[PDB]
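To start, the structure itself, in structure tokens.
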Amino acid sequence: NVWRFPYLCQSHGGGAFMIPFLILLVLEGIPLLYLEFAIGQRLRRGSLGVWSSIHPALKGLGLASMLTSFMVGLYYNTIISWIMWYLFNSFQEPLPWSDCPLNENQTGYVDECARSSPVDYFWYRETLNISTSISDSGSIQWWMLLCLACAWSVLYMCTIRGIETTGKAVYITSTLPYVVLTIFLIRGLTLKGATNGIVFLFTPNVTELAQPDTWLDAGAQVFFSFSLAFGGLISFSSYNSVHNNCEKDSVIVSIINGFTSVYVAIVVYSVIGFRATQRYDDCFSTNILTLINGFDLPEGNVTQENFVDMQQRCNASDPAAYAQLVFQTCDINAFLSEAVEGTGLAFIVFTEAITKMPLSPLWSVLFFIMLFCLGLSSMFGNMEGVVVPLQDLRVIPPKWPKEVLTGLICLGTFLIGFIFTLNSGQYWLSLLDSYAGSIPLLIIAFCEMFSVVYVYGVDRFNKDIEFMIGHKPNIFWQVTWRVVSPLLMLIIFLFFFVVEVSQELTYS
Amino acid sequence: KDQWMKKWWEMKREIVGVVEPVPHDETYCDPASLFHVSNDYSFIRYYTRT
Amino acid sequence: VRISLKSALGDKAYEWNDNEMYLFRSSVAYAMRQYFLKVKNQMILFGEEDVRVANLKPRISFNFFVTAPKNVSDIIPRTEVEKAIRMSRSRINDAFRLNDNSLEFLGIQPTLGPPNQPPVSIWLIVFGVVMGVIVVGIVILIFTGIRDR
Amino acid sequence: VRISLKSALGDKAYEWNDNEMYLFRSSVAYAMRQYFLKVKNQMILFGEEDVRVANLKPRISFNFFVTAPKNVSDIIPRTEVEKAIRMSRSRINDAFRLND
Ligand SMILES: *[C@@H]1O[C@H](CO)[C@@H](O[C@@H]2O[C@H](CO)[C@@H](O)[C@H](O)[C@H]2NC(C)=O)[C@H](O)[C@H]1NC(C)=O
Ligand SMILES: *[C@@H]1O[C@H](CO)[C@@H](O[C@@H]2O[C@H](CO)[C@@H](O)[C@H](O)[C@H]2NC(C)=O)[C@H](O)[C@H]1NC(C)=O
Ligand SMILES: *[C@@H]1O[C@H](CO)[C@@H](O[C@@H]2O[C@H](CO)[C@@H](O)[C@H](O)[C@H]2NC(C)=O)[C@H](O)[C@H]1NC(C)=O
Ligand SMILES: *[C@@H]1O[C@H](CO)[C@@H](O)[C@H](O)[C@H]1NC(C)=O
Ligand SMILES: *[C@@H]1O[C@H](CO)[C@@H](O)[C@H](O)[C@H]1NC(C)=O
Ligand SMILES: *[C@@H]1O[C@H](CO)[C@@H](O)[C@H](O)[C@H]1NC(C)=O
Ligand SMILES: *[C@@H]1O[C@H](CO)[C@@H](O)[C@H](O)[C@H]1NC(C)=O
Ligand code: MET
């Protein structure tokens, strides 16, 4: 909601990714979620023992879910690694990414720190040390092995025993972001460039939501904002007592997340707009300066409103001296839709607008602890969803404790996680992110949404939930389970298949 | 009366083709150091006669 | 020279009349006097009438050059005036409350200042303390279990 | 006048040679020029040779007085020099990095 949402919004303009997202939310995020909660409570087993009881040839879902929850967690942890690497570089009064370092010959800045921002020569050359091409990979970059080890150690120190040890970490690290986020919202809306970005978010380019790309992106994002088809919520809803009102919880969670999805878009665009209007004022000041340095006008006569007339008032006085100055061009609504991509949206925008506020060595630490304790929970759930189906497969002799299996999984994934710490490291991450977040999620979701209502019978499930909570579900759940949900899925599927051919595969 | 020397040296450069070797602010009067302008004599008679 | 008063002072910006030109010429004479005493060990009495000024403009710019005390045909070469100014720039700035970007000298650009902040690479000790707390948590929580069994 | 360099600057305290006396006399001439233009609306060209200085000492103290531009027998009364200095004190301080 902070790292993939605004990018997938900006690439599609910014206004065409809020109407489709919400329609797909209200139409698919809620019913499938309620379905999977209800099953997790009825069948009384984990994420694999369920799909192995319904027509036992359907045990594949118990393996596709495990494999995909592993492939996601493979890099959703190195992102946490980068975040805590940034968090370590705070605790110093002059922020490291606020100045360019000088070369061996102390006369000017290093080349690439001068031709670009001072904050891009901390993410692209000091943190990652990116090489020119994906086919070119070099050393191991120890100073990110340190952060990888620290991340995979914090995680294993928090989930040592499944439940009874995620309890307290959930008490702490699932309420902290909901106050730091408000603290940042209050600071964001009172900035200089607010109300110029959050109004850009809500203007729909009507001829953009008529392309299959935006629909496919909304479809693949509404299943990733939740954790449907990951196999994590089945297991969590397979513990509590039987006569529990499975509905209420479902609905409230569905409406507590889809609300915090437009409550983070507001805070992020309230900073993107600020940065854009700042760069715009800088371009305009540079133009004014290039004019007066060239014609010797007083200081306060060329201001932001009488500029065009004053520029016409010189060309008619020194025509040979005027046609030499190289003017810039800069208009708003062109600085907003700029080159902003994931892995570089929460590290290139928020880290340069965090150093232009008083007492920055506090706002930076608060923001990055928010991001860390916002991303840790997710990994809690994912590690539960990968550990549960393993010991339900009799892969380890049952006489061994649970700590040994959690430790083995952590060590294995850490040792595989050396692929993202090379020089050419950000490209591998971009690739895996794109494809493993896009394609398998929606096919698993459709397969389970079909299996539950057409292999288990919908009427059996109906009277089952009736006995559980105490009332048949309203007509809404019926219509959205029987026809609309699978039909929507098919559409998303074909759109993905029509958005893969005829679109070139390029990276930056 | 605060552009006397400015105009004197602008005209000198533009139409005579002669530049001053040291800049002269408004505390000078370079034309008044001529016999004819400090003693109140008309000067056009030297043009037309020629 | 090019001077920008509204940028630096913003408000409280005094007005640039002729007495400011007097003060500027005196500051340049002082800088020259300082340079020909701490480098070349002469003792030359530059005055504010040895600093000639040309092309005054509203933007608050102009040109100047310096001559030996009583010899109008003796121009100090430009590569020495540049060094004298490099040497006394910080006092010439202070006399006017300008700050080295509102008092540019057009061919003399500033560089003074070393960027040698970090003695310790502070992120290392923060990583050390977090590693210590995480390892101590790991052992205490894996020993809680063996105690409870 | 009494000047204390080691107190204010502490370190980095420049040395008070004769060029500093030149700069001080120029600052006082500027202050006088300012006062006889923003109060009395004259235009008088005080120079640094109109500021006479007596009794220099190591403590960095001395006396001074001001005379009209080319008239050695025309001393500006002290109650006007005091007002001109009251008016331009903050710039005279800045030229030297002293702090009142
Ligand atoms: C609104 O969306 C439309 C797409 O429907 C954009 O139109 C495209 O603009 C790009 C500009 O780089 C062209 O290369 C495409 O050929 C255009 N496609 C069509 C179908 O016109 C339009 O640019 C968007 N609005 C703005 C302001 O950019
Ligand atoms: C004024 O300066 C000029 C040069 O700037 C001095 O001229 C020099 O005079 C000596 C002897 O007359 C010659 O050998 C040099 O060649 C001259 N210099 C140049 C550049 O031609 C002149 O001496 C100075 N005035 C006084 C009084 O010393
Ligand atoms: C120099 O200053 C003195 C006073 O400081 C001026 O003397 C005055 O002269 C006029 C006419 O000569 C007398 O009426 C005044 O009484 C004089 N003043 C005093 C205090 O006696 C003198 O005029 C000034 N010099 C010039 C050239 O004007
Ligand atoms: C800096 O100076 C050294 C020695 O003077 C020189 O070898 C080096 O090339 C200079 N730096 C650059 C970028 O040229
Ligand atoms: C960054 O990578 C380059 C390879 O292009 C390598 O030469 C350099 O040593 C790396 N940076 C550091 C600080 O080692
Ligand atoms: C700026 O200067 C021009 C010419 O001196 C003048 O016409 C104009 O009015 C000035 N600006 C303002 C705001 O008065
Ligand atoms: C300046 O004026 C000339 C006419 O003298 C015209 O040809 C030219 O296009 C003008 N330039 C601009 C930028 O308006
Ligand atoms: C292992 S799930 C990764 C993150 C989490 N599922 C989310 O949607 O935020």
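Throughout, chain B uses Swiss-Prot numbering, with the displayed residues spanning 470-519 in order.
We read in the header that electron microscopy, 3.1 Å was used to get this structure.
Just so you know, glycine gets a Cβ as well, placed from its N, Cα and C.
Taking a C-beta cut-off of under 8 angstroms and a sequence separation of 6 or more, B:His505 (mutagenesis position) has the following same-chain neighbours: B:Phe512. The active site, proton donor annotation in Swiss-Prot covers B:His505.
Quoted from Swiss-Prot, the note on mutagenesis experiment B:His505 to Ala is: Complete loss of enzyme activity.
The DSSP secondary structure for B:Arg518 (mutagenesis position) is helix. For B:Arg518 (mutagenesis position), other Cβ atoms within 10 Å of its Cβ number 6. Quoted from Swiss-Prot, the note attached to the mutagenesis of B:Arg518 to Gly states: Increases very slightly the interaction with RBD domain of SARS-CoV-2 spike protein.
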Q: For B:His505 (mutagenesis position), name the DSSP secondary structure in the helix/strand/coil scheme.
A: helix
